[PDB]
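Quick notes on the structure that follows.
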Amino acid sequence: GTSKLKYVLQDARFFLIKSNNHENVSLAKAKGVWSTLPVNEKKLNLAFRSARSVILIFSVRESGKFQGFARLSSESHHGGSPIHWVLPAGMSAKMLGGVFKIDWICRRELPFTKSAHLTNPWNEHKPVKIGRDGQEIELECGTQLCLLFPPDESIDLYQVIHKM
Ligand SMILES: O=S(=O)(NC1CC1)c1c[nH]cn1
C-alpha cells in the first residue's frame, strides 16, 4: 500500500539530487549516506530542522531516470569513516561538506517519461526532472513525484515513521 508512504511525505520538503555517476548513488544506497557541497549542505541542514521529513530524490546525469528517494535522518556530520565517492573531474574530497545519514524509502528507478506532467513552481514551472543539484521541489510536485515511483516492497516504513 501507499498509506505509510503518504504519512512519511506529509508536510515534507523535497530536494533534487543530481549525481555525476551511478557509483555514488550505489554507495549511498549501500551505506545510507550522502554528502554534498557546502552550499547545499547548508540548505539541507536548515531544512532538516524545519520539517518533519526532508526527502532527497536522486537522478544520475544522462540516465534519463530517477534512481530512488530517501529521507534525511540526521544533519550533516564530519569525522566518520571516509566514503570513497567518485568525484567530478576537478574536485577533491576536501571540497565536500559533511555526511548526512539517510533512510531509503524507494530504491527503484522512475523514468523521466513518467514525470512529464509534473512541473516544479520553485524552478519556473519547468518539468521536475529539470534542475541543478540541490533544487528544492515544491510540496505538491514532490509528493506526486514520489508517489509515481514503483513501490519498493523491500522497505518497511514503520522504522522510518518512528524517527519523525
Ligand atoms: O560532489 S557532490 O557535492 N557529492 C558527491 C560525490 C558524492 C555532487 C555531484 N553531483 C551531485 N552532488
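All residue numbers here begin at 1 and follow the chain in the order shown.
So how was this one determined? The header says X-ray crystallography, 1.4 Å.
Using the three backbone atoms N, Cα and C, a Cβ is placed for every residue, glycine included.
Around the Cβ of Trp34 (mutagenesis position), the same chain contributes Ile17, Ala28, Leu56, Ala70, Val99, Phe100, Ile102, each under 8 angstroms and 6 or more positions distant in sequence. Taken from Swiss-Prot, the feature RNA binding site applies to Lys18, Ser19, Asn20, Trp34, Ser35, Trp85, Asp133.
Swiss-Prot lists 12-149 with the feature domain 'YTH'.
Cβ contacts within 10 Å of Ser19 (mutagenesis position), excluding its own Cβ and spanning all protein chains shown: 22. In Swiss-Prot, a mutagenesis experiment is listed as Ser19 to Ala (Swiss-Prot position 362), annotated with the note Does not affect ability to influence alternative splice site selection.
A mutagenesis experiment is reported in Swiss-Prot for this position, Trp34 to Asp (Swiss-Prot position 377), and the note states: Abolishes RNA-binding and ability to influence alternative splice site selection. For the recorded site, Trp34 (mutagenesis position), the DSSP three-state label reads strand.
Under DSSP, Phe66 (mutagenesis position) is assigned to a strand (E or B) in the three-state scheme. Annotation for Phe66 (mutagenesis position): spatial neighbours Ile57, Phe58, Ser59, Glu109, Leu110, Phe112, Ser115, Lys129, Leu145, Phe149, criterion Cβ-Cβ under 8 Å with sequence separation of six or more. Annotation of the published mutagenesis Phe66 to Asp (Swiss-Prot position 409) in Swiss-Prot: Abolishes RNA-binding and ability to influence alternative splice site selection; the original residue is retained in the structure shown.
With a cut-off of 8 Å between CB atoms and residues at least 6 apart in sequence, the same chain places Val25, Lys29, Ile57, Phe58, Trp104, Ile105, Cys106, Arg107, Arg108, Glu109, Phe149, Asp152 near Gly68 (mutagenesis position), listed in sequence order. Swiss-Prot documents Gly68 to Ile (Swiss-Prot position 411) as a published mutagenesis change and attaches the note Abolishes RNA-binding and ability to influence alternative splice site selection.
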Residues among the recorded positions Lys18, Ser19, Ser35, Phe66, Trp85, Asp133 that border ligand 1 - Cβ under 6 angstroms, in sequence order: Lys18, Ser19, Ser35, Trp85, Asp133
Within 10 Å of the Cβ of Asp133 (RNA binding site), how many other Cβ atoms are there? 16
